[PDB]
Amino acid sequence: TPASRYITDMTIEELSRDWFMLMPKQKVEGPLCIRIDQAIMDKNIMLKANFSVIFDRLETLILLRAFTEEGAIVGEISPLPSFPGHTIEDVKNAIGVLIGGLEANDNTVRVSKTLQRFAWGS
């Protein structure tokens, strides 16, 4: 896919950084894996993603991560190697799950400008 149709909210370093969970929680929602640190509470969180776009919409997610204001990664949506292929509907469903999980822990959750434009929001 052309560079103009590849969205990169995250830097190479942000994509590849290991991250940590004091109290890990995992949910497989269709062909996507959702993970959260249940110990993270009372924070403002931003969802950021790297993904292709076509016809004005998200096409294929590479990776989405949840960042605190301090820039710590506290959550993730990742495609599963065992299920190649997902749709924007799968992605939206996963985003709903991650947002629900983080908000249950009294966090306030925002999504990036590009995620809002290409996937999240009616």
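Using the numbering of Swiss-Prot, the residues shown for chain A are 84-205, in order.
If you're wondering, the header gives X-ray crystallography, 2.2 Å.
Cβ from N, Cα, C; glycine included.
As a published mutagenesis entry, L141 to A appears in Swiss-Prot alongside the note: No effect on nuclear mRNA export inhibition. A mutagenesis experiment is reported in Swiss-Prot for this position, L144 to A, and the note states: Complete loss of nuclear mRNA export inhibition. Here Swiss-Prot describes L146 to A as a published mutagenesis experiment; the accompanying note says: Complete loss of nuclear mRNA export inhibition.
Features per Swiss-Prot, on structure.
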residue	record	CB count, 10 Å
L141	mutagenesis position	21
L144	mutagenesis position	24
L146	mutagenesis position	17
